[PDB]
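Colleague: What follows is a single structure, and I will ask about it in a moment.
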Protein chains: 2
Amino acid sequence: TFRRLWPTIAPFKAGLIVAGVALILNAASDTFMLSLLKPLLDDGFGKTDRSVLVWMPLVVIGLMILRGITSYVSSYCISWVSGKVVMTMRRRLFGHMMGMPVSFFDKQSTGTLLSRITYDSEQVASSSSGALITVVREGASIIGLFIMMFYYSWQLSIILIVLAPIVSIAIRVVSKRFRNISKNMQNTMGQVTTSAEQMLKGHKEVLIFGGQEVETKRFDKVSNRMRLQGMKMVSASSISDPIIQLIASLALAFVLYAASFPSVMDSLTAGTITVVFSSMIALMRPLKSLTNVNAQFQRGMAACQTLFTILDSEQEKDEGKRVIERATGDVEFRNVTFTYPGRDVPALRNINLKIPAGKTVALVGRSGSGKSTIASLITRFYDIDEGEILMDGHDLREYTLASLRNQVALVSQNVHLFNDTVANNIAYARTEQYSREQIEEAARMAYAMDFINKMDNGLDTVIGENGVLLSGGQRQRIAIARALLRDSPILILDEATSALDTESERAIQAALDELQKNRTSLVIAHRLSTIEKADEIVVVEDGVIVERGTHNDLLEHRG
Amino acid sequence: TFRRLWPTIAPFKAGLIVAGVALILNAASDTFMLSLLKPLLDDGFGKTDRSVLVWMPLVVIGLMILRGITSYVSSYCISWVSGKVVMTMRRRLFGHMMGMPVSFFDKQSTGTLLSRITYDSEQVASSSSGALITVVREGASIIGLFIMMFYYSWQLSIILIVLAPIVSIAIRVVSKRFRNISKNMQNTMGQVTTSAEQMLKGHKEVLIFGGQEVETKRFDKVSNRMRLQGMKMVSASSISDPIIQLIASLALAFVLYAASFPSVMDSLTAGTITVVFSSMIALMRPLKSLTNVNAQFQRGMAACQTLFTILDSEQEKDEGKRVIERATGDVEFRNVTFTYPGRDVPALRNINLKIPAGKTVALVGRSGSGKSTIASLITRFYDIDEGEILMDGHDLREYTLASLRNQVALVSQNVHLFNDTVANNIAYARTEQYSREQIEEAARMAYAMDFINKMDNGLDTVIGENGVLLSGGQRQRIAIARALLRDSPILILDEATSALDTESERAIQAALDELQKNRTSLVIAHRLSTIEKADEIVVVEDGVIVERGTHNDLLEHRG
């Protein structure tokens, strides 16, 4: 559809104006070097022996150099525009693809968003610039060749002028029919594609009931209608072209029949008719692509709408005003009722959970009904429907988002590490605020000094590209060292650690002893020792607090 | 890298030797339709004549009819070899790909499995058949046009054949340099795509930190590098074209200077010189492709080499011959030593564990070591390293794989449903052995009658993905109904989720109680009522049996 896109190319228009003087030159050079077909035959190899046959070959050489150099300039400057738009679109999306809440990143898409940064944004300028190369370097060949016709042989050019709309709407209708057939058949191809994934995700339960022979018997019928539909796909694709040339041949027939009548004879020399009937052979490529511009200018921008919607899809709400510096004060929950987006069950009911300042609450129960969510409302990953989450006597909504998240530090075995150095992975963000010395002492206080110094460079190894690929407990330890460097006043540990820890449980426990000597800890917990050590165990499941009592009374219910 | 695919393509030779004569004809028809230029510019508009102008258009149609319907035949009858060789690869793979053990599916190759059936296989005949299209058509166009030039003008055709290798090797070397550049540029683009994926995947941690201006800056830098390497992509791609046309223009000047170098030359009429030159403007299309045949045919079979490897990978071993009808006898684990495939850390220690006849033994402890693992070896998913597993006085190596897994019916929350109808979903691979009345009895006995009837078509409805869709508890119901349909003596059952139940758990426990009144059961325990309703308990965690005693002594450990 007609669109805007233009502010994103406006400062990069000096490369597009050069694409208005380097692609017209391309058609001008493949036309003028088709205009040399009349001196070469009429005068060169006809009337005269030579002395125009020696002027011409240098002029061809020069004419192709003119094509080639300006073809390179065209394909370079159009690509410069397409690169400083693809770059400008990827960056603007990525700046908008980090302000959106966690709601959109889960559920809605997992890997599509790399398609909408790598593939879909590549196709914005790979099929809209291809629709601007075509509309000039083959959209000017039409004008140049028609000017050739009018200049050389005007009298038969009128009939081909009447002819072009006819050939044009013929291309349009056959292309429309082919597009219709392919568009109907591709979805049915996709269904039989999903059949294989059904049979291949479930190697278990296809193998546990001995259904291999039956599944092959059915996949026979699936492959058959996979291939019989691609048959009609390729047949419809390859029946258009022959029809296209057939109609174009029907022209070379009409103009040739017109060339039989005496009226036109005596007005065409040896070179003129050749320039003409060569120009026609040439007209069949540009036209074929000029009427297909709306098949690329549309499809490219039709795909571009997907990334133009996420660009305007609303970010995560930031109406906060107060920049909390440090919140060692009490954490409180007040009638906190919340539902996950795209669901219906109220995950949390009316809940009150007064955390003491510096004491750790243990959240027992693996049913996962309001368990994992309870920290998410603190981090504001998912927002709050009803209630009030008091931090230092104000709701989280009042505080600024950045300051809020600065206070809390999510520490879990499944902490995702980055492509940087280990030292800056620890001191990620505010790299000027924290020196290397403080990072090293934090690694000491985390019992993580070993895992950093064990490596070759030690201080600044690459952690990204599986330089060490630290294990789950080790990533837990690097996350602790992150927290100790940050001194995050409120901690939330998921504590998904369930694998055996060869004194990395001792490391973890001494670590959280440091983390919870001061600073709060709303810890989802599995390790029963720390749970018993928790000062106020609060098992919370089924949307409500099951109990607010320590392990002296946790044996009630599951225990 | 030479063929081999010939056995799989051989019986569909009728389409190949029809496409071969429907492409040599296609080349010869163009060739003959340029040859026709000489009558039109030597006999028609040279010496005055109209008789050679009335039949001309007619022999341009019929020649164009010949191209058109010959191109259609070639594109169809070559798609009939490229259809029955992409299909014959998919069937043979998927019939072999259900043979390889579940070890290969999990964490060795999981998401690429669909690609090597859908994507890769199509590129084994979409670019190796392109060789046959562009080594017969455009490979015979060269021969036809050279024959034309010999028939018309030997004097410059000899030097044309002298230069043809020069243009050809020039194209080869320039394309080689382009390919070499593009390989490294592709590598860089992929690496930076992974860098972006790192940022996006960790959005939870990339929010809980302070502020995303640092990561926006890094993304700006690496997007700049993407664009700066796309610059080199396009530059290498667009130096090739102008270089090829420039060299060919060197010949479009060498022969033209030879046309004036001796007094012998210039004896070529307007028709002959037009036929020759035009023939040359033409040769510049087939050559560009004949020199790049190995660029596609070796980018063809090379992918088919991967498909040949996955075709020739070792399917799961079956050597036993005892076709057990029913595992009534007790089953024993005896000092089983085994580790997960792809990994070398041992998972199972020497364990002596017997299943009593018609009774159940449960597994406790969420360490994940030897509970989901030990559930697999009874079904012979991963074979033992050492330590015989005994069923009814025999061993796993002794039994037939199909008969061995016939016994074990697996019930789990993560059970996957085939996209067939429910009547064959329950009785899958057993359609002839069961009557429909039996599945209605099985549905009401399993208490799945509610889920069956609540659907619109109900008894005969569709159930899988791309169907009516179901929830996890209903998946447990369809699985217990699956098991209840006759043979399930050695029950392996998940019971690992403990999802909330709206009296569903009463139905699950009652149905599995009916199924366990006879028939043995190994249950991973999450619901402790079944632990209480257990003949024996063997808490398995930290890689070994910890206590093979009932719930009277289980509370000594975690509980």
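Numbers in chain B come straight from Swiss-Prot, and the residues shown are 12-570, in order.
The backbone N, Cα and C atoms fix where each Cβ goes, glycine too.
From Swiss-Prot, here are the annotated features:
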BINDING   B:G376, B:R377, B:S378, B:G379, B:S380, B:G381, B:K382, B:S383  ATP binding site
DOMAIN    B:27-310  domain 'ABC transmembrane type-1'
MUTAGEN   B:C88 to S  Does not affect ATPase activity
MUTAGEN   B:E208 to A  Does not reduce substrate binding or nucleotide binding, but decreases ATP-dependent extrusion of substrates. Inhibits formation of outward-facing conformation
MUTAGEN   B:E208 to C  Exhibits ATPase activity. Forms intermolecular cross-links
MUTAGEN   B:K212 to A  Does not reduce substrate binding or nucleotide binding, but decreases ATP-dependent extrusion of substrates
MUTAGEN   B:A270 to T  Temperature-sensitive. Loss of lipid export to the outer membrane. Significantly decreases ATPase activity at 42 degrees Celsius but not at 30 degrees Celsius
MUTAGEN   B:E506 to Q  Lacks cell viability and does not support growth. Can still bind ATP and slowly hydrolyze ATP, but becomes locked into a closed dimer conformation
MUTAGEN   B:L511 to P  Loss of ATPase activity; ATP is still bound
MUTAGEN   B:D512 to G  Loss of ATPase activity; ATP is still bound
Colleague: Report the member of B:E208, B:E506, B:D512 (the mutagenesis positions) whose C-beta atom has the most other C-beta atoms within 10 angstroms.
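Modeller: Comparing the mutagenesis positions B:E208, B:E506, B:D512, the most crowded Cβ belongs to B:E506.
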Colleague: In the same chain, outside B:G376, B:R377, B:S378, B:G379, B:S380, B:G381, B:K382, B:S383, whose C-beta lies within 8 angstroms of the Cβ mean position for the ATP site?
Modeller: B:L374, B:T384, B:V551, B:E552
Colleague: Can you tell me which of the mutagenesis positions B:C88, B:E208, B:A270, B:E506, B:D512 is spatially closest to B:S383 (ATP binding site)? Compare CA atoms only.
Modeller: B:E506
Colleague: Of the recorded positions B:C88, B:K212, B:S378, B:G379, B:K382, which one has its Cα closest to the Cα of B:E506 (mutagenesis position)?
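Modeller: That would be B:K382, the closest of B:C88, B:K212, B:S378, B:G379, B:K382 to B:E506 (mutagenesis position).
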Colleague: Across all protein chains in the structure, which of the binding-site residues B:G376, B:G379, B:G381 has the highest Cβ count within 10 Å?
Modeller: B:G381
Colleague: Using C-alpha positions only, work out which of the mutagenesis positions B:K212, B:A270, B:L511, B:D512 is nearest to B:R377 (ATP binding site).
Modeller: B:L511
Colleague: Taking the Cβ of B:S378 (ATP binding site) as reference, which residues of that chain separated by at least 6 in sequence fall under 8 Å from it?
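Modeller: Spatial neighbours, sequence-distant, of B:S378 (ATP binding site): B:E552, B:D553, B:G554.
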Colleague: Quick one: of the binding-site residues B:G376, B:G381, B:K382, B:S383, which have a CB under 8 A from chain A's CB atoms?
Modeller: none
Colleague: Cβ neighbours within 10 Å, counted over all protein chains: which one of the mutagenesis positions B:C88, B:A270, B:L511 has the most?
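Modeller: Going through B:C88, B:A270, B:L511 one by one, the largest Cβ count within 10 Å is at B:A270.
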Colleague: What whole-number Å value do you get for the CA-CA distance of B:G379 (ATP binding site) and B:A270 (mutagenesis position)?
Modeller: 85
Colleague: To the nearest whole angstrom, what is the C-alpha distance linking B:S380 (ATP binding site) and B:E208 (mutagenesis position)?
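Modeller: Rounded to a whole number, the Cα-Cα distance is 32 Å.
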Colleague: Where does B:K382 (ATP binding site) sit in DSSP terms: helix, strand, or coil?
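Modeller: Reduced to three states, the DSSP call for B:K382 (ATP binding site) is coil.
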Colleague: Could you state the CA-to-CA distance between B:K212 (mutagenesis position) and B:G381 (ATP binding site) to the nearest Å?
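Modeller: That separation, Cα to Cα, works out to 31 Å.
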Colleague: Measuring Cα to Cα, how many angstrom lie between B:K382 (ATP binding site) and B:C88 (mutagenesis position)?
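Modeller: Answer for this pair: 56 Å between alpha carbons.
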Colleague: Pop the Cα-Cα gap between B:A270 (mutagenesis position) and B:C88 (mutagenesis position) into the table, whole Å please.
Modeller: 44
Colleague: Out of the recorded positions B:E208, B:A270, B:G376, B:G381, give me the one sitting nearest to B:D512 (mutagenesis position) by CA distance.
Modeller: B:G376
Colleague: How many whole Å apart are the CA atoms of B:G381 (ATP binding site) and B:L511 (mutagenesis position)?
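Modeller: A Cα-Cα distance of 26 Å.
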Colleague: Out of B:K212, B:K382, which of the recorded positions is least crowded by other Cβ atoms within 10 Å?
Modeller: B:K212
Colleague: Using C-alpha positions only, work out which of the mutagenesis positions B:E208, B:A270, B:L511 is nearest to B:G376 (ATP binding site).
Modeller: B:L511
Colleague: For the binding-site residues B:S380, B:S383, which Cβ has the most other Cβ atoms within 10 Å, all shown protein chains included?
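Modeller: That would be B:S380, with the highest Cβ count within 10 Å.
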